[PDB]
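A.B. asks: Quick one: the structure is below, and I'll ask about it shortly.
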Amino acid sequence: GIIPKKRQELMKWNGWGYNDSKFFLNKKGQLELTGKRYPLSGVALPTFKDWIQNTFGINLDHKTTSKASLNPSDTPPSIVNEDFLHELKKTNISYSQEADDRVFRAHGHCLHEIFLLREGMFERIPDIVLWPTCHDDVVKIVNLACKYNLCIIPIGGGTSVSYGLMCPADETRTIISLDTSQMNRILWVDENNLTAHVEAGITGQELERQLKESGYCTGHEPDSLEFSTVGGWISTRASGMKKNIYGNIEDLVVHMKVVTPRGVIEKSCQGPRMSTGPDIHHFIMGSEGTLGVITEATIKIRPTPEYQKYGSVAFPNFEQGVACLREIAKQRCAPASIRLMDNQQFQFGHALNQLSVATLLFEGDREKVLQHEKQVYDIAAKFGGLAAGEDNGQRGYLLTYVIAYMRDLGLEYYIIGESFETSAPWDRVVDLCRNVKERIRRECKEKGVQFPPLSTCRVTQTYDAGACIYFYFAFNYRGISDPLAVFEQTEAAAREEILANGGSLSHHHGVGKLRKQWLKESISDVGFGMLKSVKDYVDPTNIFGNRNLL
Amino acid sequence: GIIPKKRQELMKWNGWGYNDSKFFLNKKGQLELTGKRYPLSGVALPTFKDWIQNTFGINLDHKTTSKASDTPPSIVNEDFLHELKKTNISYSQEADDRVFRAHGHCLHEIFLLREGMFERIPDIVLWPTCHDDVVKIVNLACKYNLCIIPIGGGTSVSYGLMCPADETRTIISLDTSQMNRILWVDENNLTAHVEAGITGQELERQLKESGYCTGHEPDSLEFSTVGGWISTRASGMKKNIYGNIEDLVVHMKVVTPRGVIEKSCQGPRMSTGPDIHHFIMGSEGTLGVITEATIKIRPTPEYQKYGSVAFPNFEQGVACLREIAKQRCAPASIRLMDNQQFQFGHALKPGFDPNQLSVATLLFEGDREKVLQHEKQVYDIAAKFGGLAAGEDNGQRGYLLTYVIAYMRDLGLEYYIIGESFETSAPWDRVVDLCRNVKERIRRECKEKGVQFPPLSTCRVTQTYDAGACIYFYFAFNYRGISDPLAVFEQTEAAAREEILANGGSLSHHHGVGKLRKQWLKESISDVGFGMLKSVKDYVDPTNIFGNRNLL
């Protein structure tokens, strides 16, 4: 579960996930996933091809060829001051000027970046990779950057979907990719206080796995948990599948330690809730690597749940589903996870008419699950909601960690797709869903796309004040002059539609450099000025120069 | 329910709360609460005077003499006054209006109100009624170089309202009590759009008319305002169900010298950079004026039910509270009091060890079915710790009391009894030691400073969280024949704050910082931490219009 220094020995350098897990077309005509890693690994999927064909209007005859490894006569030169490097050596901090390690850490998982990895190359990439293995290591790195006017871009699991690790093309200084993956200890578990003191580089899978050994969990389960890190979550305000029980990352964090050019930020005590001015944890959460390096964090843990249980529900349409979820949030009896899929997604799940589907997960005490389960089904029964079965509800979840591998699959057959999200008020949810799908269909026809896009949505979280909505859109692009421009302009349009229908800039993807142009409207000008003024005091010479946000 | 421009028509100028509500010795020789505003109003408290005598060793034979209502003149630029005239915004240069808004409710202030005087008091009180009104005032204060000190309920317990002695600029008191509308209720999204001046009492009373509540109930809800809450990171009695302020606020609008802070949307939860709501929450009047907020509302609870539990000692009670927090089944309110609080609460009434036992009071609210289940789980857990139910009316008694405690301080003042309370939050594994060490420290400091009778030195756990608990301490003593009673109080308080910190507890859980705990802030938040806040202060308020000097 620990990320090795040479990441490409385990992970795709040019796509999502593990090397040993990819979708392919099998000796016997159907699609299938290699390796043994997921419940779906090595399992044939009979009707998936037919679906893709009916959905995207392709026949799978047309395959694209992508770079299978790095073209090192297309990577730019590593410029690194020779004295700095002398000093670094004295420290014993593992580092690498290798094109591979460098190019691995130049991108996250935005479509644009995955396309360049496969087809082109980046303008700018890290110059040197460093592996601190503890707080003190990081202190030394930051002090070296001050002395040598270097620039540091921190990286954790590299799962950013906001251009948050892209290197600014015109950044002339030595760029360090400060890689946290070897700084990954559970320092200690505090069984009286129910917290774990961890280092920032630990992944979600590793964190849970280790804790499960003492009988604990965090329950923070972002879909990227296999690679995303504690330090990444804080930085991007991440959200997990069971936030309903465990909380989101702002709910989960009790304490943190942060290395800035100016010094170390940490509160003096481990109180659960204080009143000592604006909460500085919140100046750091969602700071997206622009401020300094998060080395340590204390996070709430919980005893492993007694029992869990899946379910699902059918609604006569999406709208009645939304109404039902709103009523669930109104009674404040959301189960561990509740997710409403529209019809297109329902039909997609089938391959592995206005009718929609919620999937459910319940966990906690055995007795409580069963009460909770009864309440939810009764409420839904009020909205045309009929139980669709406990096993159906397992399929939708078992499926979660393999959806991300299908984007790589779709790219092999000339289909470009991305998911993007927002949060919106309850009273805007239906209109936004309708108007955003429409907007994408339009922006697509007008840019010359043949078959109308695939355009789905799902309610993914519920809140007192509204919901988190996810969209997925994809279109086959064979014939389009500039495929990357069409998609990118359509994405940027669907954002405009989101903002105009009352939805927020991001629920959890964060901002990075993809959504920078809207930030100032999102918060006020003064709002934006205040962040600026924290940047400028913490990092006066802009050493943390990924240029996210501002 | 709205606070009137002349506050002294309803409220004590020289102490807590309403004019018509004070303790007094009755025809029958028993202490009683005047008026009929609280359940306990007009009820005779038979054993109370004995408890006071036995605790502090007084007769009640001689009561102190307060001042009965010194005051620097009101100097104010004329071109400014002329322009203020034009806005039609009400204002006052009257000494008594200005003197009302120069303090909140820290012992030191209330004492200075009775005996001495404030070295500095605001120079002019203004009353905006709306957002625009505040924009104008702020624009003026920048133009004419005037300091602004916002005030809502005046219930600060941190010196957050005190005017800095050496501030030579004209100080405006920007009173928000007349900007108090529920702009509107959003029945679908379950939120309310409201002005910052609305009090807790008014907000709940109004919302109740539509079948809604916020459930945000600080002990000062009668006077404390939306604006103050956000400013001080307030916390209420039922935050277990309803959340604390930071959970309750969905949006806000802040007028600052630099301009208006405001998020563009009303979404439940976002990832758009560091959350700016959090730059403002806890800002204690140092950055601008919160004019409007959107707060979550909830349907009126269908059912409310009290209860109480008795434990063989305090440690056992703490352990139970920790287990209750471990199974995440805290009722709407749960509060564990130490033995002294039990005996105290006993003396105020209308086989374990009675000098050992501690008592938890409980409030349960929600759907009647849910309430009953919760209630069973809770008494099951307590029973494992030696816990036995002591009845709903005891529980009922516990809660209603909370609103009269603040009138009792005024009582003790007039019989040479200075007292105050202070809070902290700590991790679960420090609670027991922190309680013991802080009480013990308070006694030793008083013995050493030459107090005759040993001080009242109680504690209670007042909120539970996953990671810890909120702890209240209360301390009081007879000060007849002490040279410098204030200096003795304020030293002790400072010592006990050092103990709290040396035992693992925070600067404050909800009191906030103001100017009373400024000297620990930098170490509480890192040096860089403190520097971060200064940068925000300097950007937003370059010319330090908002000059209460809280925090930094």
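Residue numbering in chain A adheres to Swiss-Prot, whereby the residues present occupy positions 81-432, 461-658 in order.
Using the three backbone atoms N, Cα and C, a Cβ is placed for every residue, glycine included.
Annotation comment: Swiss-Prot describes A:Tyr578 as active site, proton donor/acceptor. If you look up Swiss-Prot, you'll see A:234-240, A:303-309, A:316-319, A:368-374 marked as FAD binding site. The feature substrate binding site is assigned by Swiss-Prot to A:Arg515. Sequence annotations record features per position, and here Swiss-Prot assigns domain 'FAD-binding PCMH-type' to A:202-384 based on sequence analysis. Here Swiss-Prot notes a mutagenesis experiment, A:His300 to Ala, with the remark: Loss of activity. The mutagenesis experiment A:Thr309 to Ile is recorded by Swiss-Prot, whose note states: Impaired FAD binding and protein stability. Loss of activity. In Swiss-Prot, the entry for mutagenesis A:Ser367 to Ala states: Strongly reduced activity. The structure shown retains the original residue. Looking at Swiss-Prot, the entry for mutagenesis of A:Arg419 to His says: Loss of activity. Experimental mutagenesis at this site is recorded by Swiss-Prot as A:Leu469 to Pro, annotated: Impaired FAD binding and protein stability. Loss of activity. The note that Swiss-Prot attaches to the published mutagenesis A:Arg515 to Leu is: Impaired FAD binding and protein stability. Loss of activity. Listed in Swiss-Prot is the mutagenesis experiment A:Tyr578 to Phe, annotated as follows: Loss of activity.
Just tell me what is around each of these and how deep it sits.
C.D. replies: The Cβ neighbour count for A:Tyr578 (mutagenesis position), using a 10 Å radius and every protein chain shown, is 19.
Under the three-state DSSP scheme, A:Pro234 (FAD binding site) falls in the strand class.
The local packing around A:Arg515 (mutagenesis position), expressed as other Cβ atoms within 10 Å of its Cβ over all shown chains, amounts to 21.
Around A:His300 (mutagenesis position), a 10 Å sphere centred on its CB holds 28 further CB atoms from the protein chains shown.
Residue environment of A:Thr309 (mutagenesis position) contains 31 other Cβ atoms, counted within 10 Å of its Cβ in all protein chains. Annotation note: A:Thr309 (mutagenesis position) sits in a strand segment as assigned by DSSP.
Over all protein chains present, the Cβ of A:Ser367 (mutagenesis position) has 26 other Cβ atoms lying within 10 Å.
Taking Cβ-Cβ distances under 8 Å and a sequence separation of 6 or more, the neighbours of A:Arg419 (mutagenesis position) in its chain are A:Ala466, A:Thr467, A:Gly504, A:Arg566, A:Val567, A:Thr568.
Secondary structure from DSSP puts A:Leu469 (mutagenesis position) in a beta strand. For A:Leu469 (mutagenesis position), the number of other Cβ atoms no farther than 10 Å from its own Cβ, over all displayed protein chains, is 21.
For the recorded site, A:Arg515 (mutagenesis position), the DSSP three-state label reads helix.
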A.B. asks: In terms of Cβ proximity below 8 Å, which recorded positions out of A:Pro234, A:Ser304, A:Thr309, A:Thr370, A:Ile374 neighbour chain B?
C.D. replies: none
A.B. asks: Run through the Cβ atoms and count how many others sit within 10 Å of the one on A:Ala318 (FAD binding site).
C.D. replies: 30
A.B. asks: Could you give the Cα-Cα distance between A:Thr309 (mutagenesis position) and A:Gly238 (FAD binding site), in whole Å?
C.D. replies: 9
A.B. asks: What's the end-to-end span in Å, taking the Cα of A:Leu432 and the Cα of A:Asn461, for the 28-residue unmodelled region?
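C.D. replies: Cα of A:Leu432 to Cα of A:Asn461, across the missing 28: 18 Å.
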A.B. asks: Given the recorded positions A:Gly238, A:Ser308, A:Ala318, A:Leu469, A:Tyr578, find the one whose Cα is closest in space to the Cα of A:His300 (mutagenesis position).
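C.D. replies: That would be A:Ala318, the closest of A:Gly238, A:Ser308, A:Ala318, A:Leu469, A:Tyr578 to A:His300 (mutagenesis position).
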A.B. asks: Taking the Cβ of A:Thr370 (FAD binding site) as reference, which residues of that chain separated by at least 6 in sequence fall under 8 Å from it?
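C.D. replies: A:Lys643, A:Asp647, A:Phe652, A:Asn654, A:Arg655, A:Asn656, A:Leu657, A:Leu658 - these are the non-local Cβ neighbours of A:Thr370 (FAD binding site), listed in sequence order.
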A.B. asks: Given the binding-site residues A:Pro234, A:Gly238, A:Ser304, A:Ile374, state which is nearest to A:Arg515 (mutagenesis position) when distance is taken between Cα atoms.
C.D. replies: A:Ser304
A.B. asks: Using a 10 Å cut-off, grab the number of neighbouring Cβ atoms around the Cβ of A:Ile374 (FAD binding site), all chains included.
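C.D. replies: For A:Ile374 (FAD binding site), the count of other Cβ atoms within 10 Å is 30.
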A.B. asks: Quick check on the binding-site residues A:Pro234, A:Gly238: which one has the highest count of other Cβ atoms within 10 Å of its Cβ?
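C.D. replies: Checking each of A:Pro234, A:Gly238, the winner is A:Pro234.
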A.B. asks: For A:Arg419 (mutagenesis position), which of the three DSSP-derived states applies: helix, strand, or coil?
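C.D. replies: A:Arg419 (mutagenesis position) sits in a strand per DSSP.
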